[PDB]
Amino acid sequence: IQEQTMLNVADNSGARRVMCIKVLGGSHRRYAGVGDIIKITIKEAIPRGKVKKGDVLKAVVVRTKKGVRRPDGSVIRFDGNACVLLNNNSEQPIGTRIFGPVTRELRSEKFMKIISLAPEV
Amino acid sequence: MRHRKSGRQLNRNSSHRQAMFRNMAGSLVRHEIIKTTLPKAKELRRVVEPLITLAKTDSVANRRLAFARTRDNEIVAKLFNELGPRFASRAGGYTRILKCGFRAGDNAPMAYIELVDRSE
Amino acid sequence: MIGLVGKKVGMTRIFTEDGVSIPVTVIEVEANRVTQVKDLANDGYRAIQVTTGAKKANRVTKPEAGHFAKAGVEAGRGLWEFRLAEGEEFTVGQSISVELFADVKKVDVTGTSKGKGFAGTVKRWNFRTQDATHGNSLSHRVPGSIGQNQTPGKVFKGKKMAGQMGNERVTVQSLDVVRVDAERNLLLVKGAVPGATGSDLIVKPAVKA
Amino acid sequence: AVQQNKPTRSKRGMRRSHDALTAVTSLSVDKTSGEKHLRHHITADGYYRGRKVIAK
Amino acid sequence: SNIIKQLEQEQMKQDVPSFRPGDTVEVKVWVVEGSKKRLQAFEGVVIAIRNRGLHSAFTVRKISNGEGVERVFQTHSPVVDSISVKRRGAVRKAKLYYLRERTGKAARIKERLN
RNA sequence: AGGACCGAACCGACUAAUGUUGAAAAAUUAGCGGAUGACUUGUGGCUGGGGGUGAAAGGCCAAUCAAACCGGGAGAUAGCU
RNA sequence: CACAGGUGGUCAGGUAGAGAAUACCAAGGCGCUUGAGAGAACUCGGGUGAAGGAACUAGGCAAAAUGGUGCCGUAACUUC
RNA sequence: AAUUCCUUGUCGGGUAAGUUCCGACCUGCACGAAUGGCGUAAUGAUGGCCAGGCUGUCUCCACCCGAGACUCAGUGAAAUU
RNA sequence: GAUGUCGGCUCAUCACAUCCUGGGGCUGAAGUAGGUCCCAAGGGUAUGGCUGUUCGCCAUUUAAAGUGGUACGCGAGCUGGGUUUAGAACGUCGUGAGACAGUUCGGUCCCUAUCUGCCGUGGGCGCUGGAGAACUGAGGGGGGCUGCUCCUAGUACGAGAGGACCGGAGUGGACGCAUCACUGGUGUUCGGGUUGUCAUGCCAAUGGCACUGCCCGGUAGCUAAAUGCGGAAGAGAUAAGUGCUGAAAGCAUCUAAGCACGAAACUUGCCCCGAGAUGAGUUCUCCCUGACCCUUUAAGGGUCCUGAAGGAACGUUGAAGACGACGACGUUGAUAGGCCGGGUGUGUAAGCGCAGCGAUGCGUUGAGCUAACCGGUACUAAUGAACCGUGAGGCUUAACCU
Ligand SMILES: [Mg+2]
Ligand SMILES: [Mg+2]
Ligand SMILES: [Mg+2]
Ligand SMILES: [Mg+2]
Ligand SMILES: [Mg+2]
Ligand SMILES: [Mg+2]
Ligand SMILES: [Mg+2]
Ligand SMILES: [Mg+2]
Ligand SMILES: [Mg+2]
Ligand SMILES: [Mg+2]
Ligand SMILES: [Mg+2]
Ligand SMILES: [Mg+2]
Ligand SMILES: [Mg+2]
Ligand SMILES: [Mg+2]
Ligand SMILES: [Mg+2]
Ligand SMILES: [Mg+2]
Ligand SMILES: [Mg+2]
Ligand SMILES: [Mg+2]
Ligand SMILES: [Mg+2]
Ligand SMILES: [Mg+2]
Ligand SMILES: [Mg+2]
Ligand SMILES: [Mg+2]
Ligand SMILES: [Mg+2]
Ligand SMILES: [Mg+2]
Ligand SMILES: [Mg+2]
């Protein structure tokens, strides 16, 4: 969601705060939410984990505050933005487990690996 | 643009338009006639009529509330008692306007707010 | 084909048995009795003037009721042409209804407009607000540099700069049709058409594909 | 900003073209009295549309 | 207006039971899923509330797996389907946006009990 | 106790906006610095111009200062406009 | 100038308060010598803002923030 | 370096990226010992850099309350030409 | 006897030596992608870190991050960081006053717009009798972007790796327009909580002031982050290029005779303005057909009576609006206000009753209150007049005619 914007990690390894240094998807692309690809920059990381601080990879937004409305109009909004890191060059998640509930927006046959984890929606 | 916005602000805080209208409405309930400004009347209009309507019914309930607006615990008597049952049948046109306008100092257009039943 | 003159008064949902909520402006077309036909040998083209409402038979000027009575009189808001071709209609108010846009899915909807009036850039031209702070004297939100200099000398026309914003045809094109429910002069579009209720709209099949 | 040249008395008038005044499109007289009063409001003595409001 | 309202109530449902800004409820909506059509439950706690004829919302706080979710249902939507009430509570407020940043204990909403 | 601390009166003047034919030939507003001290203020007195005064900027010496104001030499001189 | 500036001393009520701060009041004195409408851009002074949160900019300028008493507790360094 | 021209020196730290900043090197164009050298707790409306909080500073403006602006009545300027 | 410097902001406009996209030739062009040249200016053409920068380097994007003109576009539009005032210090030079195409910290940015020019919006008159309309459309402007995915086709091509053309389909980024139904924001005119204090004699209940005192939530309206739609297809004539048939020139040749294709350019198609289009256009409808004089008589001037269609005026007002303008309504009425009922929003009034020593709780009650909203209603206000505009509309010719 726009440059900066500190979002939590919905997956393990390289936990805590991580900054979005870019919104991929075209020129002037203002903000990003629902389930878009975002250029992240690990700003916290865990002592061990798999990805240490300073790292600049990519991630997918899993939860936003502006929620996500569907047909009927009803919207679904979580409290606190969150994303999930993933291999830079060829997409797909880096972590193994995904914390917190997700959204049916990721049911895309390209993010399946995530919605297939415990949580919800 | 004010598109579809009701209410006149005359020219002062939402405070003035709570006193220069309260002291007026109460001043109207008294003499039943006034030579105020046309606008300062067409507005005062939907200030007393509501009170009069509220005056149709007695009860400490629709009394103290009537005391809220118009702090004049005196004119409240004029209401419920005098012009209270007076218009206890009118549809709401408890007020007349009688235009005339044009004051001395300011070319401001005055009027003549008056209870529909003032003539004797 | 030709279109009909309606009256804005919509904006409401219409959920589907699938689980989707469809927006829509409720245009009302209460018959459009053709008040006059225009010939190319008598006039110069192929059109069909119509009406929909009915004045209080009071404001109707004789010159008005004179044109109505001349044909299928019945008063009405105003007169509306409808350039047509390769197919005419019975001169006298043949009466055309919403059932016209039956096997139709185009529609355009041509209301009046918004009505801002005030104008001023940043709103009528989506300009950019200058430095809200960091100095900036009496220039937070203003035009700023309209021309160039001596070489140009003047100020090219069209130069975006404030000016009345509102009241002006502005169509829409497209807008999938929902229901042409007649017997109540009702027609529903996809949503968001000009005007502000009680407005005169000219709904017709989209000239575009 | 100022005028680089002194506006001719001619131009001056052109501006005062729409500065002229207007009449009154004729007023009105009451029914209860020959009251030569202004259209739509109180006569010189409490009268108006017939009747008579405000004493004296 | 006159055409509408009637054209609106023409869609409105009557399966909508009693409510309150403190109630718990358990809305059961559709899901579709892959080749399914299952009904997904959503037991929460009403904070805000509809009241606009056909056009109506719910706004229900839940706090799922660790993080808190908030859904603004559209009462008269085919996807809404069933909608229980579970536990009714006393709030004394129209909107419980204050019930936001709270969490256990600090959130505890005293039941209604008539 | 203290050229001590926080802070009104009181003294001052770091910041921004507004004012810039001002309300005002330096202010108003919101912040700001000192506030028992080389403090601050009333009243009266003494320093006079190449002279004074100066915790020193050429600063101040009556909205004037790298030599005050008034009068005189004086119609200075002006190969310049 | 019937000028939002300057001008030394004296008196010092009530409620709340550390108080000559501040807020509401008393005694007392006032509404500032153009007014009536309207409810445009725009300028001035303010209030509230979805998500983000210094990406602004020469610079976080301006804003927003912090703010009380009691108690707990408080680092490098130190001329203690 | 308030001193370095070459200069954004070179290296390290901080950043996703740092012509600034901090720690170094020494090749000091052109430091250096009361026109003091190097340190220094405390103090500072002092210069530079960083961060947490905070936010309309900004993405990108939206609405709202007031004083003008606009209309009417009375008074009635200005520079310039 | 003054033409304000650099950079930034804002807002632009043009050129083409074109960055992307579109069309072609050659290739050391297998495909995919390139290299270079020709054509093309419709549209589009990055956010940050460092620095005053422009630029540049760096990070990360994009279809691409074009070059240049415009007083190195733009301070009577913004800034004032760089840079030239006065303070001060360092290195440096000079005995020194001071000095530097070195540095360093600090350092007042005026103008109410007459004329042209623009953006909007009215008033006159003219269009040949006067009106109310509906159009025609000469012209003018707006818009003209593009990613990815799939199908084609894992095909053509290729040793494989990889991987098209043409054509079709879906969903995005950026931009524009409209609109509040939704999701939200605002909502000092709605409801509630609460601190200090004053007051209404006191209890209770209320109101004033303290940023709306502070604050919670919110109707209409307005809005974007919300929602819907658009940059097209199709034609015309082409650019570069490609060609047919074809001699001058026995062949050859796209050209000389003569035909055919061909791009985001150009004409048009789509949206809006538009008859002051003085070259003032067309069609439909409505109104007026009473009398005299002076004559310098081919025209007038004037008189009495008449004042139509329509217009304007005044008043009630509007999602219209700076004022004018535009729309609705004016008792043959819902045009405003009030009123009635509902809605909505707040959140269970006051009084009484009971429980508790009391704060307070429970009941009455889900009340009480309730703006711009909806349905409806003449209670109030929208007077009968009057006002302006007239009285059959020039001449010549042609077509029709008794
Ligand atoms: Mg200034
Ligand atoms: Mg010229
Ligand atoms: Mg001290
Ligand atoms: Mg001050
Ligand atoms: Mg102090
Ligand atoms: Mg003295
Ligand atoms: Mg002096
Ligand atoms: Mg001499
Ligand atoms: Mg002389
Ligand atoms: Mg005075
Ligand atoms: Mg915000
Ligand atoms: Mg920055
Ligand atoms: Mg920047
Ligand atoms: Mg500050
Ligand atoms: Mg503040
Ligand atoms: Mg260093
Ligand atoms: Mg030295
Ligand atoms: Mg005047
Ligand atoms: Mg070229
Ligand atoms: Mg850059
Ligand atoms: Mg930084
Ligand atoms: Mg320049
Ligand atoms: Mg200026
Ligand atoms: Mg500077
Ligand atoms: Mg107040």
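Here chain A follows Swiss-Prot for its numbers: 2-122, in order, are the residues you see.
Keep in mind that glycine also has a Cβ here, set from the backbone N, Cα and C atoms.
Listed in Swiss-Prot is the mutagenesis experiment A:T97 to A, annotated as follows: Reduced RsfS binding. Annotation of the mutagenesis experiment A:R98 to A in Swiss-Prot: Reduced RsfS binding. Here the residue is the original one, while Swiss-Prot reports the published mutagenesis A:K114 to A with the comment Reduced RsfS binding. Under its mutagenesis annotations, Swiss-Prot gives A:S117 to A the following note: No change in RsfS binding.
What Swiss-Prot annotates, mapped onto the structure for a quick look.
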residue	record	contacts (Cβ under 8 Å, 6+ apart)
A:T97	mutagenesis position	A:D12, A:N13
A:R98	mutagenesis position	A:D12, A:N13, A:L118, A:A119
A:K114	mutagenesis position	A:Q93, A:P94
A:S117	mutagenesis position	none
Exercise. If you check the mutagenesis positions A:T97, A:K114, A:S117 one by one, which have a CB less than 6 Å away from any atom of ligand 21?
Worked result: none
Exercise. Checking A:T97, A:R98, A:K114, A:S117 - which of these mutagenesis positions have a CB within less than 8 A of a chain C CB?
Worked result: none
